[PDB]
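K.L.:
Okay, handing you the structure first.
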Amino acid sequence: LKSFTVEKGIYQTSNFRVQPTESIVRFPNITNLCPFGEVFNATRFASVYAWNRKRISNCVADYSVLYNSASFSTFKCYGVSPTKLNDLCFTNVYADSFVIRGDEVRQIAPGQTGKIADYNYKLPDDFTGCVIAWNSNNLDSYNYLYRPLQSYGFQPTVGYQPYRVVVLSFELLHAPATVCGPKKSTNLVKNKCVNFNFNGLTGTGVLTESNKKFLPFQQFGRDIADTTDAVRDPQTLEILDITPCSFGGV
Amino acid sequence: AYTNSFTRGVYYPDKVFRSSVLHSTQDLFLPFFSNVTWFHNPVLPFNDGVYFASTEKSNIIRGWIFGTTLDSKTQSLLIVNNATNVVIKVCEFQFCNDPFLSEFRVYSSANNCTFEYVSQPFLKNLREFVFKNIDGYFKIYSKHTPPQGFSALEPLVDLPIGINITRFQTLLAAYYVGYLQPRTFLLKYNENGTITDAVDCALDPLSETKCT
Ligand SMILES: *[C@@H]1O[C@H](CO)[C@@H](O[C@@H]2O[C@H](CO)[C@@H](O)[C@H](O)[C@H]2NC(C)=O)[C@H](O)[C@H]1NC(C)=O
Ligand SMILES: *[C@@H]1O[C@H](CO)[C@@H](O)[C@H](O)[C@H]1NC(C)=O
Ligand SMILES: *[C@@H]1O[C@H](CO)[C@@H](O)[C@H](O)[C@H]1NC(C)=O
Ligand SMILES: *[C@@H]1O[C@H](CO)[C@@H](O)[C@H](O)[C@H]1NC(C)=O
C-alpha cells in the first residue's frame, strides 16, 4: 500500500503458488540399436588400399560404451566432447574402416602429408568427426598392402605392428535427423506438483489417473481453449490427467 | 470416367485428443463433392497429396511407386505388399515401362538403397488411403471399411525419407484417385475423441456461416 497507516479493509498483497518437488522426464522406449556390432566387432578388416566405407542410419548411437571402453589405443574427437554426443543429432554417419601401422596413425588428420595422406585415404581440411585406433597385433600379425603397392612386414613378435583404424564421419545437414543418442528416463510420481517432460511436451502440474479413453494413435489430449488436459504415458501407455497445482491470491 | 467424392476423405490432422468440441483446422484436405478420377497403370502426378481408394476381394492391387524421374538417377520409393510381410524401400530403382508383380519385374537393379522399412500386412471392402509429403515426412492415413457416407482416417506410418516426390504409379482392376487442396474444415469431436462430422467452410455460404 506504500503507507505506514492502513485503513480498515481487505487488501490483496501477494500470490501463493506451490512449487514443484521433483522433475520427471520420460521419452519413447529403447528401440533398434546402431549395428556397431560389426566393424571392430568384425572378423577380418579390409586393407587400407581398399578401405571400407559403411553407412549407418536410422538407429540410436550410444557412444558412451565405446568411449568408456579401454580397448582403444587412441580416441581423438574434433568439435564436440565425446560425452555430449548423447544429446547431439546427425543426419547420417559413415564408418571408414581399414588397417594401418602405428607410425602411420599420424596421417589421419586434416592437412597432413605423407605416403598415406597423398596416395591413399586423405582427410579434408574441413571439419572432421572422430578417429578411433587400436593395436591389432594378436589378430593381424603379407595379406595387408598399402597403396606402387607394398606389403607390411607384420611379424608376430612396436610401431610395425598392425593397427586397425575406424573414422566416424558425421553428416549433420543432409536430411532430417535420424541417428541420435538415447533419452534416459526417470520414474514417474503422481499426486504431487511436478515438473514433467513427456516425449517433448513440457509443463508443470499434478498428474493423476484418468478415465479418458484415448485412441491408440493420439499421444496427448487437450481441452477447450488449447490447454493440455491429459497426456498418455510412454513405457506404460497409461493415460494420466494433468491438473494445475494450487495457486491463488493472498 | 469421373465420379463424385461425396464426403469421404477426412482425417485426424494432429494426433491430439479432444472431446465434445468443434475444432476448426487448416490442412491439405480433399474438398467436398470434388471430382475423383476413376481408372481401370499409367503414371499420374502426385502434386501435393493424393487420395486413393479401391474395392476388390482378392488383393489384386499389390503396390505403389513414388519418385521424380524413375530412371535410377534419384532415390525412388517402392511399396510391395507381400502376402504377410509388407515391404517399403527407397532405392535408386530402374522402373519398367509397365512394372508389375505373380512374377515381379519392378525390383531389378536395386542399388544405393538409402532406406528400408518392414511392417504389418495391409489389404465388399473399400480400402482407402491418403499420402502427403510434408517437410520430408511422408504420411499415410488409411482405413478399410465394409463412396457414400462419412468415415475418419487414422494415421499408420510417418517415414522421414526427405526425398522430393512429384509423380507416382500403381502396381497391379479399377481404382479411384483424388487430389488434396489446402482448404479449412470444421471438425466435430465425439465424447470418445473420434471425428463424427465435418463442415467444408468454403463449400457454400451456409457452411461459411456454420464455420464462422
Ligand atoms: C518400454 O519398455 C519397458 C521395459 O523396457 C516396458 O515396460 C514393461 O511393461 C510390462 C507391461 O506389459 C511390464 O510387465 C514390465 O515389467 C515392464 N518392464 C519394466 C522394465 O518395467 C514397456 O511396456 C515398453 N513400452 C513400449 C511401448 O515398448
Ligand atoms: C515377401 O516379399 C518380401 C520382398 O518383396 C520379402 O522380403 C519377404 O520375405 C516376403 N515374405 C514371405 C516370403 O513370407
Ligand atoms: C549413392 O547415394 C548417395 C546418397 O545420396 C549419394 O551421395 C551418392 O552420390 C550415390 N552414388 C554413389 C556412387 O555413391
Ligand atoms: C464412447 O465409447 C464407449 C465405449 O466404446 C461407448 O459406450 C459410448 O457410447 C461411446 N460414446 C458415444 C458413442 O457417444
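Following Swiss-Prot, chain B shows residues 27-66, 81-141, 155-176, 187-209, 217-242, 263-302, kept in their order.
Even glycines carry a Cβ here, placed using N, Cα and C.
Below are the features I grabbed from Swiss-Prot:
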MUTAGEN   B:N121 to Q  Partial loss of biliverdin affinity
MUTAGEN   B:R190 to K  Partial loss of biliverdin affinity
MUTAGEN   B:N234 to Q  Increased resistance to neutralizing antibodies
VARIANT   B:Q52 to H  In strain: Omicron/EG.5.1
VARIANT   B:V83 to A  In strain: Omicron/XBB.1.5, Omicron/EG.5.1
VARIANT   B:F157 to L  In strain: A23.1, Omicron/BA.2.75
VARIANT   B:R190 to S  In strain: Gamma/P.1
VARIANT   B:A222 to V  In strain: 20A.EU1
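Each of these features: where is it, how hidden is it, and who are its neighbours?
P.N.:
The Cβ neighbour count for B:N121 (mutagenesis position), using a 10 Å radius and every protein chain shown, is 20.
Sequence-distant contacts of B:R190 (mutagenesis position), defined by Cβ-Cβ distance under 8 angstroms and a gap of at least six in the same chain, are B:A93, B:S94, B:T95, B:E96, B:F175, B:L176, B:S205, B:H207. The DSSP secondary structure for B:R190 (mutagenesis position) is strand.
The number of other CB atoms found within 10 A of the CB of B:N234 (mutagenesis position), across every protein chain shown, is 11.
With a 10 A radius on its CB, B:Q52 (variant position) counts 11 other CB atoms from all the protein chains.
All protein chains shown were included, and the count of other CB atoms within 10 Å of the CB of B:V83 (variant position) stands at 13.
Counting every protein chain shown, 14 other Cβ atoms lie within 10 Å of the Cβ of B:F157 (variant position).
Taking Cβ-Cβ distances under 8 Å and a sequence gap of 6 or more within the same chain, the neighbours of B:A222 (variant position) are B:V36, B:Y37, B:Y38, B:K206, B:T284, B:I285.
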K.L.:
Using B:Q52 (variant position) as the reference point, find which of the recorded positions B:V83, B:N121, B:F157, B:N234 has the shortest Cα-to-Cα distance to it.
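P.N.:
Going through B:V83, B:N121, B:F157, B:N234 one by one, the Cα closest to that of B:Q52 (variant position) is B:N234.
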K.L.:
Could you check which of the recorded positions (B:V83, B:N121, B:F157) sits closest to B:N234 (mutagenesis position), going Cα to Cα?
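P.N.:
Comparing Cα positions, the closest of these recorded positions turns out to be B:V83.
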K.L.:
Identify which of the following recorded positions, namely B:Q52, B:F157, B:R190, place a Cβ less than 6 Å away from any atom of ligand 4, and list them by sequence position.
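P.N.:
None, by Cβ distance under 6 Å.
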